[PDB]
Amino acid sequence: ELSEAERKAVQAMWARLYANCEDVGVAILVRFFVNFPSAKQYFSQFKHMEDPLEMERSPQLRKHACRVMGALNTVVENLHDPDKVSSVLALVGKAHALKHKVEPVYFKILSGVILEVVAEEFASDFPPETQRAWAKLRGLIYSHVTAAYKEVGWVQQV
Ligand code: HEM
């Protein structure tokens, strides 16, 4: 669950990744909405944009990219401060369960998409001990997020 080594491997990798916050977050979102056009339903601005071209460029989408990337950054950066991470995700988890009401599973799905991009950006040096280190940040994120959902006794509505 993220050694000292792992924590730095992920950290360096994301560092070079976040220095591109902009295009990378957008590529993730746009790609998430193409694979699962139904998570687009939660966004009142994309619920209808179907052409990933309109998306790719849109300043709002770019905004939600800004947010997702920023939050992840805080997690990754304070990845050694159990408390800090637990907090950013609790805050993020409850906002999505109670305010936006995104069914929890999308998180896991959205995380895979994120790693897919990471793995592509570093297809050059994506080692087993490193890919294995990202799988943790992934499982760490989700469980934390579903803990928030669980604590609020989440039920999605009809
Ligand atoms: C990687 C994990 C995610 C992070 C860090 C994240 C982060 C954020 C942040 C920081 C905001 C700002 C608003 C606030 O905090 O209340 C936000 C809004 C929002 N997020 Fe996420 N999010 C994540 C995943 C998702 C997923 C998987 C969905 C589902 C499809 C989603 C749907 C939304 C919606 C619908 C809003 C409100 C957007 C709007 O209407 O302006 N988020 N998110």
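To match Swiss-Prot, the residue numbers of chain A are left as they are there, and the shown ones run 18-175.
Looks like X-ray crystallography, 2.6 Å, at least that's what the header says.
Placed from the backbone N, Cα and C atoms, the Cβ positions cover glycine too.
Listed in Swiss-Prot for this protein:
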- 18-167: domain 'Globin' (DOMAIN)
- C38 to R: Decreased nitrite reductase activity; when associated with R-83 (MUTAGEN)
- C38 to S: Loss of interchain disulfide bond and loss of solubility but no effect on homodimerization; when associated with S-83 (MUTAGEN)
- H81, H113: heme b binding site (BINDING)
- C83 to R: Decreased nitrite reductase activity; when associated with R-38 (MUTAGEN)
- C83 to S: Loss of interchain disulfide bond and loss of solubility but no effect on homodimerization; when associated with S-38 (MUTAGEN)
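Calculated from their C-alpha atoms, the gap between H113 (heme b binding site) and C38 (mutagenesis position) amounts to 21 Å. There are 17 other CB atoms within 10 A of the CB of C38 (mutagenesis position), with all protein chains counted. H113 (heme b binding site) has a Cβ environment of 19 other Cβ atoms inside 10 Å. Around the Cβ of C83 (mutagenesis position), 16 further Cβ atoms fall within 10 Å across all displayed protein chains.
Note: the CA-CA distance between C38 (mutagenesis position) and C83 (mutagenesis position) rounds to 7 Å.
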